[PDB]
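Working notes for the structure below.
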Amino acid sequence: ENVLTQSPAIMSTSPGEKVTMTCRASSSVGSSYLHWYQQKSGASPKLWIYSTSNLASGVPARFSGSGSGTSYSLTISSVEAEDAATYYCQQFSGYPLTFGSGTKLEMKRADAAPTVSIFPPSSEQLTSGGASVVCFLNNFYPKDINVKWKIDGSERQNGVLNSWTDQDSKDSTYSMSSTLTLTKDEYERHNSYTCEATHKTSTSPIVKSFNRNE
Amino acid sequence: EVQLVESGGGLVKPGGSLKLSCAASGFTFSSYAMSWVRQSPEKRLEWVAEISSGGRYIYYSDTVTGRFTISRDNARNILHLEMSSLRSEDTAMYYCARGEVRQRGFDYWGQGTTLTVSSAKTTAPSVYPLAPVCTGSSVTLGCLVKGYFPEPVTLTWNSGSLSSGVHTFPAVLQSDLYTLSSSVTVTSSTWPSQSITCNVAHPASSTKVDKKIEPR
Amino acid sequence: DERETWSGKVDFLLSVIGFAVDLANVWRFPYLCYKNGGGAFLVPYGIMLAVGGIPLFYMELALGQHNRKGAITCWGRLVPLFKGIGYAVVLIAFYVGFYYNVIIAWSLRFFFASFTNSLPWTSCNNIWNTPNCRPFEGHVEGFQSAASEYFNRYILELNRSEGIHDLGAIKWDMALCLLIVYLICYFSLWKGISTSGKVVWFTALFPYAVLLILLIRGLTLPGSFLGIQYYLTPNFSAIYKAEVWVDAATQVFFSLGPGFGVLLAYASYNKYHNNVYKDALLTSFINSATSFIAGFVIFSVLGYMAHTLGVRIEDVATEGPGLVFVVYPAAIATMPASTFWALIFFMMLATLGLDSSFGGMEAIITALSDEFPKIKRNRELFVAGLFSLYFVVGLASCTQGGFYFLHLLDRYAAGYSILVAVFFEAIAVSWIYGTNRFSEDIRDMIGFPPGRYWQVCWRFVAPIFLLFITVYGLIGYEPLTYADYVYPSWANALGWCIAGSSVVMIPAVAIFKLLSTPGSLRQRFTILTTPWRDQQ
Ligand SMILES: CC(C)CCC[C@@H](C)[C@H]1CC[C@H]2[C@@H]3CC=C4C[C@@H](OC(=O)CCC(=O)O)CC[C@]4(C)[C@H]3CC[C@]12C
Ligand SMILES: CC(C)CCC[C@@H](C)[C@H]1CC[C@H]2[C@@H]3CC=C4C[C@@H](O)CC[C@]4(C)[C@H]3CC[C@]12C
Ligand SMILES: OC[C@H]1O[C@H](O[C@H]2[C@H](O)[C@@H](O)[C@@H](O)O[C@@H]2CO)[C@H](O)[C@@H](O)[C@@H]1O
Ligand SMILES: OC[C@H]1O[C@H](O[C@H]2[C@H](O)[C@@H](O)[C@@H](O)O[C@@H]2CO)[C@H](O)[C@@H](O)[C@@H]1O
Ligand SMILES: CCN(CC)C(=O)[C@]1(c2ccccc2)C[C@@H]1CN
Ligand SMILES: CCCCCCCCCC
Ligand SMILES: [Cl-]
Ligand code: NA
Ligand code: NA
């Protein structure tokens, strides 16, 4: 098996800049046998470069290919926002046929702070014995964000589902939802629920909270 | 004009068996060899099996050999992939790619069909509405689709007419149950002035519920 | 399974570059340019090369690499009904051995003859000459050149033979040269390809060096540019003549040699995924290029003969053995350092045929080893049994009358026999087996399919290109004749019962196996058209 390794795994890039990405084979590959595919989120892959340097049909001229032997490179002269995809190299010279590990290309953006929202458990939910308090953190940058749950001022760590969105194709931002799940008998013997978000933007964390009274 | 559409496939139990199908159209199918490539939920492409343009040359992968079988039907332009002795590792989206020239890669890919291989059971979601806490300019609402299986569910707002300011999150699996949530923000003058419903569909379990957001 | 493979990739190419390049590139192609309007002749020759020659050259090279067996087993595995095509081709190549090596001897006899301060063929006052001996070529039949009389009267002694019935005495000076040929052939092919594919490094390459130092010596002669004019001055009048496209067509086919089971044999020891299409294109072009080069080496010295020696160009612009054993030596005998031009000229003529005899015989050895394992193990013994028989019956060709028996073989052993056999090769592969199934084979090997150009040349142009030659080969037919000698009727019938002794095994084996397998009548054809690879 000819293991193909792509580097970097994730790179962010401001439009207009120049981006290079490498494909590294564990066994030499003939340059007429190494191809490149682009894949956008929620869609199937498309053939992008075949035989190391030949562009596929519809591929703008800002893409090139070089390399030979065990090292190859895809390069974008000046990046645009419609290039935010994941790039896979492929080897067609021996069996088993092998795909690289991927390079993810994301768009760089001005740092932006998140917008936090609390949502106490829905009444329809409380009927069945369950209480899920959810927190949204919307339209922010960069991707890393940390969250903390407090119940009556004491930090709760277990039973939390966190989910991330793909980079928005309009403002290049991110968003995350954290969802604390506790039993109904648990939710009804505490009063204050708090959702604290630590992000690179602010030193102190953004707080959003509510009391089971109002 | 050339188009590949894959088909069949869904939920199987381990040891089960399924047969997928790819419907070729818009070119001379019999002149081009074809191949099955899969994509795990960790987003890693993996080649499965190639079949020559007349089916006389057939290459499998060491991870599916002895279990999977590839075949052609140049009479009706169909590419099959018979899977037996299925394992949870075989869980992926299966793609159908057209590659006759090794020096040219896979010139056309289909659209995928999804295979889940779990001993888990099909359960329908309960869909909770998220309203704010009893407050100006823009308001934000939510919908909570919790404890369903398998994928997928579809989530819209007001039957699809509300497309801006919506942030619907990818599902996360936890003890064999998917949980999903969606976020919609509208101006403080649009809600609860108008009505915001959450339309959720889970065809695997024959669930089609609407949930209207109301204040407490 | 694990059969041999060329120790190096160049060993394969030189074995093919070498099999394809022989005296016909020297004593036949330049003449055709000369006869058919110079450069203009390159038009039909290229068109016939590009649509007849290279298609058939690529085809057999592919089949050889793909099916991994000699000519009998291989055709038996594509279309078992037509397994006889393999049998026929091995015979045709077996026959050609009975006269092809005898011309290598002639080259060595003149080599061992050029060890002298004064070459013997230049003067008309020897014991073998006649009162009708001119010093150079003429256009009156009863008055020959000092080199036509050396060749036809000392080397050959053809004058002492009233015809084919009169073989007379064995010239043991020539019979020794024939043994030296089969000795060279034995110790190049006996221990297999690991050694063969090394000897071609000298025999395929040595000509290119002699061609170069004779090209310089030829172009620096008073009157050399006048020869090049006679060689290449375009006259497109002839392109409109049908008898020119046939000369192109026929030179293209018999100069590349597709269908004789030799490229099949040679390619069978290639690795399965070798880029044989590039090997076809490279090797082919190198053949036609080697003739184009040689044509300057000839017509330079031909113009120098016409300018500083007073001979009509028509009288030295010859083809066949006469051009290299009579005309061109007689031009060397005038230039200084003559002894050196002779020795390299004849050593060139010899190494030009040895490459080709190797492959003709290797096609035989391979085809039978891959079918009779009794002889695949016993190889060193087997080839001794083949060459000794070749030599023993080849003593007949070392007689005073030998040449008559050779011209006969020259006409019938690989004449229409190979044309009709290759006709059923194109039909078997393209139509019965399948172009599509063949392309799918080729894809699995080199990774892409043959372009539509190649596939149209394979089911349409190839059998018509062949038919085109074979029909005109029968239109302008004549009874067999050399000088004033007319071969008797029973000689010709003997010749036909040699050409047919190979073609007949095509329908004979197709009739034998058809009556050897159980089932219904159609049920038989289907079993005798299913390939060995499909049944498993
Ligand atoms: C010194 C002189 C005699 C030149 C020697 C070579 C030539 C006689 C030329 C003339 C026409 C040439 C041919 C013209 C066109 C073709 C078809 C051409 O077809 C394609 O490009 C399709 C490729 C595909 O379908 O995969 C490939 C090369 C070939 C055989 C060429 C090979 C070289 C040829 C025989
Ligand atoms: C004017 C005349 C004499 C020029 C002679 C041309 C000579 C130099 C050319 C013609 C054919 C050529 C050979 C043909 C095939 C190949 C295969 C390749 O993988 C390596 C070089 C090699 C082995 C070539 C060496 C150079 C060669 C011998
Ligand atoms: O051109 C069709 C298709 O196959 C081509 O085949 C090439 C071959 O790869 C080369 O080595 C050389 O033989 O020229 C051939 C022309 O057919 C190309 O390989 C490929 O790019 C092309 O799409
Ligand atoms: O070279 C072999 C050859 O040697 C002799 O022929 C000679 C001849 O003897 C000399 O007079 C020389 O000048 O001419 C020939 C060589 O060119 C033998 O007579 C002959 O039998 C033998 O084949
Ligand atoms: C002995 C060389 N062989 C092997 C049998 C040939 O086929 C050739 C041949 C010889 C005589 C008549 C026609 C063709 C030389 C062609 C090919 N280059
Ligand atoms: C054992 C095979 C030998 C075949 C020789 C046939 C000679 C035919 C000439 C008329
Ligand atoms: Cl030629
Ligand atoms: Na030739
Ligand atoms: Na030769």
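The numbers used for chain C are those of Swiss-Prot, and the residues that appear cover 25-161, 203-601, in sequence.
From the backbone N, Cα and C atoms, a Cβ is placed for every residue, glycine too.
Per Swiss-Prot, the feature Na(+) 1 binding site maps to C:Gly42, C:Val45, C:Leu417, C:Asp420, C:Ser421. What Swiss-Prot records for C:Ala44, C:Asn49, C:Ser320, C:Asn352 is Na(+) 2 binding site, and it gives experimental evidence as the kind of evidence. Quoted from Swiss-Prot, the note attached to the mutagenesis of C:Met72 to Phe states: 3-fold increase in sensitivity to cocaine inhibition of transport.
Rounded to a whole number, the distance between the Cα atoms of C:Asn352 (Na(+) 2 binding site) and C:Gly42 (Na(+) 1 binding site) is 9 Å. C:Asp420 (Na(+) 1 binding site) is surrounded by 27 other CB atoms, counting those within 10 A of its CB over all protein chains shown.
Sequence-distant neighbours of C:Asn49 (Na(+) 2 binding site): residues of the same chain at least 6 apart with a C-beta under 8 Å from its C-beta are C:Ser320, C:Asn352, C:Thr355, C:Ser356, C:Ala359, C:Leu417. Secondary structure at C:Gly42 (Na(+) 1 binding site), as computed by DSSP, is helix. Note: C:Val45 (Na(+) 1 binding site) has non-local neighbours C:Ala269, C:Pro272, C:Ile351, C:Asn352, C:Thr355, C:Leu417, C:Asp420, C:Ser421, i.e. same-chain residues 6+ apart with C-beta under 8 A of its own C-beta. Surrounding the centroid of the Cβ atoms of C:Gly42, C:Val45, C:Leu417, C:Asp420, C:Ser421, where the record places Na(+) 1, the chain contributes additional residues within 8 Å, namely C:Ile41, C:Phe43, C:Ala44, C:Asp46, C:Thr268, C:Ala269, C:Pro272, C:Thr416, C:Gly418, C:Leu419. C:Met72 (mutagenesis position) sits 17 Å from C:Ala44 (Na(+) 2 binding site), taking the C-alpha atoms as the reference points.
Under the DSSP three-state reduction, C:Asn49 (Na(+) 2 binding site) is assigned to helix.
Those same-chain residues not listed among C:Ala44, C:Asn49, C:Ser320, C:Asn352 yet with C-beta within 8 angstroms of the centroid of the Na(+) 2 site C-beta atoms are C:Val45, C:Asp46, C:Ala48, C:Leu321, C:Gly322, C:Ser353, C:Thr355, C:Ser356. The recorded positions considered are C:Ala44, C:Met72, C:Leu417; of these, C:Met72 has the fewest other C-beta atoms within 10 angstroms of its C-beta. Every protein chain shown contributes to the tally, and the Cβ of C:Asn352 (Na(+) 2 binding site) ends up with 23 other Cβ atoms within 10 Å.
In the vicinity of ligand 4, defined as a Cβ distance under 6 Å, none of the binding-site residues C:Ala44, C:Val45, C:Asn49, C:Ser320, C:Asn352 are placed. Among the recorded positions C:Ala44, C:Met72, C:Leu417, C:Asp420, C:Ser421, no residue has its Cβ under 6 Å from any atom of ligand 7.
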